Amino acid sequence: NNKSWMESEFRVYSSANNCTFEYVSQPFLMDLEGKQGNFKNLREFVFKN
Amino acid sequence: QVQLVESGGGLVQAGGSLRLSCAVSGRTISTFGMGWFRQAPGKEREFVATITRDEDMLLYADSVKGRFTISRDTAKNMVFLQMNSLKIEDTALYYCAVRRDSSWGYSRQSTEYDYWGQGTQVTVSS
Amino acid sequence: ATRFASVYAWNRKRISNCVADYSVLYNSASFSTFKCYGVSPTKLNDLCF
């Protein structure tokens, strides 16, 4: 109907209880086009605790 | 034995100065905060002024805001309370009381003071 | 808050990751009684949990 990529499903979790910490960045808009070919972006992350 | 004594008070000419002092037996001013209350006939005791337990700062009532001066001496267990700019309406029966517990901070409202003083009366006339 | 109710309406909120105003609350004159246990208000500002 909108003829555009959209998000309509969210199965990350089914419940959320006992909130302790919250954090979020400024709202933005990220392209969701179905690009094909090679990867033009490389993102590296390191996590430590 | 735990008992409180009061001094000062009485009749003072309007616009003069009055000194209120009291002592406590079995307790020390440093551990337990000290506060003062004043009452009139047919009315419930209310607050006038007090000194914080830590001694950093002190609270005055709205009617006598920024008028009195309170000092304490830990070496003799006594309290100083000077009165200035007294008015006719200031007349009432004053009490010297000690907070219920040795908790820090201050408490001016509510009946948090378990032990009360002799209730010495202060009168202002012109 | 305008939801203040009697004692029977107990409540509990968890506050995390904020810079408080202990000094402002202590020196505020609106609050009738500020009696605190275990730590002096002056030392309460420097120390925390």
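In chain C, numbers come from Swiss-Prot; the residues present are 344-392, in order.
Each residue, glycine too, has its Cβ placed from N, Cα and C.
Where Swiss-Prot documents C:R346 to K as a natural variant, the accompanying text is: In strain: Mu/B.1.621. Same-chain residues at least 6 positions away in sequence with a Cβ under 8 Å from that of C:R346 (variant position) are not found in this chain.
Quoted from Swiss-Prot, the note on natural variant C:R346 to T is: In strain: Omicron/BQ.1.1, Omicron/XBB.1.5, Omicron/EG.5.1.
Under the three-state DSSP scheme, C:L368 (variant position) falls in the helix class. Quoted from Swiss-Prot, the note on natural variant C:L368 to I is: In strain: Omicron/XBB.1.5, Omicron/EG.5.1.
One natural variant catalogued in Swiss-Prot, C:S371 to L, is accompanied by this note: In strain: Omicron/BA.1. Note: C:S371 (variant position) has no non-local neighbours, i.e. no same-chain residues 6+ apart with C-beta under 8 A of its own C-beta.
According to Swiss-Prot, the naturally occurring change C:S371 to F is described as follows: In strain: Omicron/BA.2, Omicron/BA.2.12.1, Omicron/BA.2.75, Omicron/BA.4, Omicron/BA.5, Omicron/BQ.1.1, Omicron/XBB.1.5, Omicron/EG.5.1.
Recorded in Swiss-Prot as a natural variant, C:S373 to P carries the remark: In strain: Omicron/BA.1, Omicron/BA.2, Omicron/BA.2.12.1, Omicron/BA.2.75, Omicron/BA.4, Omicron/BA.5, Omicron/BQ.1.1, Omicron/XBB.1.5, Omicron/EG.5.1. The C-beta environment of C:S373 (variant position), restricted to residues of the same chain at least 6 apart in sequence and closer than 8 Å, is empty.
According to Swiss-Prot, the natural variant C:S375 to F carries the annotation: In strain: Omicron/BA.1, Omicron/BA.2, Omicron/BA.2.12.1, Omicron/BA.2.75, Omicron/BA.4, Omicron/BA.5, Omicron/BQ.1.1, Omicron/XBB.1.5, Omicron/EG.5.1. A sphere of 10 angstroms centred on the C-beta of C:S375 (variant position) encloses 12 other C-beta atoms.
Using a 10 Å Cβ-Cβ cutoff, C:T376 (variant position) registers 12 neighbours. Recorded in Swiss-Prot as a natural variant, C:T376 to A carries the remark: In strain: Omicron/BA.2, Omicron/BA.2.12.1, Omicron/BA.4, Omicron/BA.5, Omicron/BQ.1.1, Omicron/XBB.1.5, Omicron/EG.5.1.
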- Note on the structure: Expected list for variant positions C:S371, C:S375, C:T376 against chain B, Cβ threshold under 8 Å, sequence order, is C:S375, C:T376
